[PDB]
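Student: Attaching a single structure in structure tokens format; questions to follow.
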Amino acid sequence: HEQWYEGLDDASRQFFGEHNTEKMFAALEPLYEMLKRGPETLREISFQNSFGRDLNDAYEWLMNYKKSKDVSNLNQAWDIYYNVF
Amino acid sequence: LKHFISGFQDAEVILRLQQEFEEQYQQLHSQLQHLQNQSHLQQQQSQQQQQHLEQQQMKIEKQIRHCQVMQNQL
């Protein structure tokens, strides 16, 4: 939860401040990629089945963003990440 | 000015308002997701209920941000 939070607040601050897609990708890659290594502890077991679904659902918005390249495609995903926050 | 006095269960009222706003946010977010899912009609919908869908959308996010700002201010 703490490294997910530490990625999330930095990404939100960068998005609110400067709006650079390169640093959005840089701040969003590690949390997105570390969830598909499989469990190694009970904390990971509790994390993957409780919060993975909403993040994967919001990942569809960024998947559509990477092909549409329009600004409005990320507002709903940012609302979902705000609820996650 | 008479109503401006604090009261006796102010923390109770704060928690009651917090639960009300959280439930309202969850309901509004679920309704927005339902409308977004229904928006995929696989059609252009030119001169159709499409613009009704975006005006309902724009009516939804405004209430979402109002709920969020009141939750933060609480």
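We number chain A the way Swiss-Prot does; in order, the residues shown are 1964-2048.
We read in the header that electron microscopy, 3.9 Å was used to get this structure.
Using N, Cα and C of the backbone, Cβ positions are placed for all residues, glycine too.
Pasting the feature list from Swiss-Prot:
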| type | residues | note |
| --- | --- | --- |
| MUTAGEN | A:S1975 to I | In TOR2-1; confers resistance to rapamycin |
Student: Return one of helix, strand or coil for A:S1975 (mutagenesis position), based on DSSP.
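Tutor: Going by the DSSP assignment, A:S1975 (mutagenesis position) falls within a helical segment, counted as helix.
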Student: Does anything in the same chain, at least 6 positions from A:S1975 (mutagenesis position), have a Cβ under 8 Å from its Cβ, and if so what?
Tutor: A:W2041, A:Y2044, A:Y2045, A:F2048
